[PDB]
Amino acid sequence: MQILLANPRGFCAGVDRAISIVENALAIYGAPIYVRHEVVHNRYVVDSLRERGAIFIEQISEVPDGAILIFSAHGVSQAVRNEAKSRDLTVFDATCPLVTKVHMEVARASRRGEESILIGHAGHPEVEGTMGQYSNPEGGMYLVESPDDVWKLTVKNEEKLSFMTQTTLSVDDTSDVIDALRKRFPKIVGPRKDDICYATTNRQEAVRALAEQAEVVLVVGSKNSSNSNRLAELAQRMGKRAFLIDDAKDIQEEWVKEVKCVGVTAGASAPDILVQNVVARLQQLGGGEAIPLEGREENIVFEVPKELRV
Ligand code: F3S
C-alpha cells in the first residue's frame with residue numbers, strides 16, 4: 001500500500017506566528033498568559049499551550065486586572081478590541097496579517113458609509129471579527145454563505161457596493177458565490193478574485209493533487225478548523241473517501257481495507273508530529289515508505305511583535 005504526503009501541508013505563516021506569540025509571552029512573563037478563545041483551531045496545539053500555562057478564556061470579563069491577554073489568529077471585532085483597551089491588561093494581538101488585511105478594507109468601507117458583503121461561514125470567529133470592523137448605520141455589512149444567499153439579498157445602494165472573503169474558504173465554492181455577486185450586482189467592487197490566503201489556496205491545490213492519486217485521504221485537523229474541513233470536503237467531492245482526523249488513533253482499519261494508495265495531509269493549524277504519527281500507523285497497517293508529493297514553494301514568514309522577541 002502506497003502512502004503519499006501532500007505538499008504544502010500543515011502550519012501556515014499565521015499559525016506559526018500565533019503559536020510563537022503565546023510561547024514567547026510565556027517565556028517572557030511566566031504563566032499564566034490569558035488567550036481569548038483557542039489561539040488556533042487545533043486541539044493538540046491548544047492542549048500543549050494550556051499544559052505550559054496558557055489559560056483559554058471566553059470573555060475579557062474573566063481576565064483579572066494586570067494580566068497578559070492574547071487575541072487569537074482569527075482576529076477580533078472592534079468591540080472586543082475596545083473592551084480590552086478599556087481594561088488594565090497588556091494585550092498582544094496574534095491576528096494573522098492576512099486577516100487584518102481584510103479588516104482594513106471593511107473599515108474603509110464603513111468610514112465611507114458604503115455597503116460591504118462578506119463571503120464566509122456564519123458563527124466562525126474570523127467572520128465575527130471581520131463583520132465587527134463595520135460600524136456605520138448609513139451603510140451596511142452583510143454576510144453571504146452561498147449563491148442563493150446572494151440572490152436573496154437586498155442592498156440599499158447597489159451602485160456603491162463591495163465584497164470581501166473569509167481567508168479559509170473553498171476556492172471553487174467562493175468562485176460560485178462571486179459569479180452570483182457580479183451577475184446580481186454588476187457594479188460591485190472587490191479584489192481580483194478573493195481574500196482567500198496563499199496557505200488555503202496552496203493546501204487545496206495540494207490536496208487536489210493528492211486526491212487524484214489516492215483512493216483514501218486523511219486530513220489531519222480539528223473539527224472546528226475551517227480550512228481543514230475544506231481539505232476533507234475537496235477530496236470527498238472528487239469521489240474519494242476522505243476523513244478529517246485529530247490523530248492516528250482515529251484511523252480505522254476498515255478505511256485502509258485493500259486500498260492501493262492512501263494520501264495524508266494536514267490543515268494549517270496541525271503540527272507535523274501528527275502526520276508522522278499517522279504515517280507510522282499506516283505503515284503498521286501495510287503501508288510502505290511515505291512518498292512526498294512535489295509542491296509550490298512557500299516562503300512567507302510573519303514575525304512576532306518586537307516586544308515578544310526572545
Ligand atoms: S489567513 Fe493566516 S492564520 Fe493561516 S490559514 Fe491563512 S495564513
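Backbone N, Cα and C atoms are what each Cβ position is placed from, and that goes for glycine too.
Per Swiss-Prot, the features are as follows:
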BINDING   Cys12, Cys96, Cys197  [4Fe-4S] cluster binding site
BINDING   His41, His74, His124, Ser225, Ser226, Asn227, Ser269  isopentenyl diphosphate binding site
BINDING   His41, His74, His124, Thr167, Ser225, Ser226, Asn227, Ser269  (2E)-4-hydroxy-3-methylbut-2-enyl diphosphate binding site
BINDING   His41, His74, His124, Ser225, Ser226, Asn227, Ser269  dimethylallyl diphosphate binding site
MUTAGEN   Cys12 to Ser  Loss of catalytic activity
MUTAGEN   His41 to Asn  No effect on catalytic activity
MUTAGEN   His74 to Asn  Reduces catalytic activity 2-fold
MUTAGEN   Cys96 to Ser  Loss of catalytic activity
MUTAGEN   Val99 to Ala  No effect on catalytic activity
MUTAGEN   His124 to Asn  Loss of catalytic activity
MUTAGEN   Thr167 to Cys  Reduces catalytic activity 3-fold
MUTAGEN   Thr167 to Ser  No effect on catalytic activity
MUTAGEN   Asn227 to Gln  Reduces catalytic activity 20-fold
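Features as recorded by Swiss-Prot, highlighted on the structure.
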{"residue": "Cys12", "record": "mutagenesis position", "DSSP (3 states)": "coil"}
{"residue": "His41", "record": "mutagenesis position", "DSSP (3 states)": "coil"}
{"residue": "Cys96", "record": "mutagenesis position", "DSSP (3 states)": "coil"}
{"residue": "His124", "record": "mutagenesis position", "DSSP (3 states)": "coil"}
{"residue": "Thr167", "record": "mutagenesis position", "DSSP (3 states)": "coil"}
{"residue": "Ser225", "record": "isopentenyl diphosphate binding site", "DSSP (3 states)": "coil"}
{"residue": "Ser269", "record": "isopentenyl diphosphate binding site", "DSSP (3 states)": "coil"}
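Within 8 A of the CB centroid of the isopentenyl diphosphate site residues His41, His74, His124, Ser225, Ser226, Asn227, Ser269, the other residues of that chain are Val40, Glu126, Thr168, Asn224, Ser228, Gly267, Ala268. With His41, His74, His124, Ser225, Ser226, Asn227, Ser269 listed as the residues that bind isopentenyl diphosphate, the site has a largest C-alpha separation of 15 Å.
In sequence order, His41 are the recorded positions from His41, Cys96, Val99, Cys197 with a C-alpha within 10 Å of the C-alpha of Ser226 (isopentenyl diphosphate binding site). Between the C-alpha atoms of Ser225 (isopentenyl diphosphate binding site) and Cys12 (mutagenesis position), the distance comes to 13 Å. Between the mutagenesis positions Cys12, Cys96, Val99, the minimum number of other C-beta atoms within 10 Å of a residue's C-beta occurs at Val99. Working note on the recorded positions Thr167, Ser225, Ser226, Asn227, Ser269: by count of other C-beta atoms within 10 Å of each C-beta, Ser269 ranks first. Those residues of the chain, other than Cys12, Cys96, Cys197, with a C-beta within 8 angstroms of the mean position of the [4Fe-4S] cluster site C-beta atoms are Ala13, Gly14, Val15, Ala73, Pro97, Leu98, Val99, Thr167, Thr168, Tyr198, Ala199, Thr200, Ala268. In this structure, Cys12, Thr167, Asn227 are the recorded positions from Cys12, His124, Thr167, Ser226, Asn227 whose C-beta falls under 6 Å of some atom of ligand 1. When the CA atoms are compared, the mutagenesis positions lying within 10 A of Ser269 (isopentenyl diphosphate binding site) are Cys12, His41, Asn227, out of the candidates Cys12, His41, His74, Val99, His124, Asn227.
Long-range Cβ proximity for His124 (mutagenesis position), meaning a same-chain Cβ under 8 A and a gap of 6 or more residues, is found for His74, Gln166, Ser226.
Using a 10 Å Cβ-Cβ cutoff, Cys197 ([4Fe-4S] cluster binding site) registers 26 neighbours. Candidate mutagenesis positions: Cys12, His41, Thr167. Nearest to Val99 (mutagenesis position) by Cα distance: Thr167.
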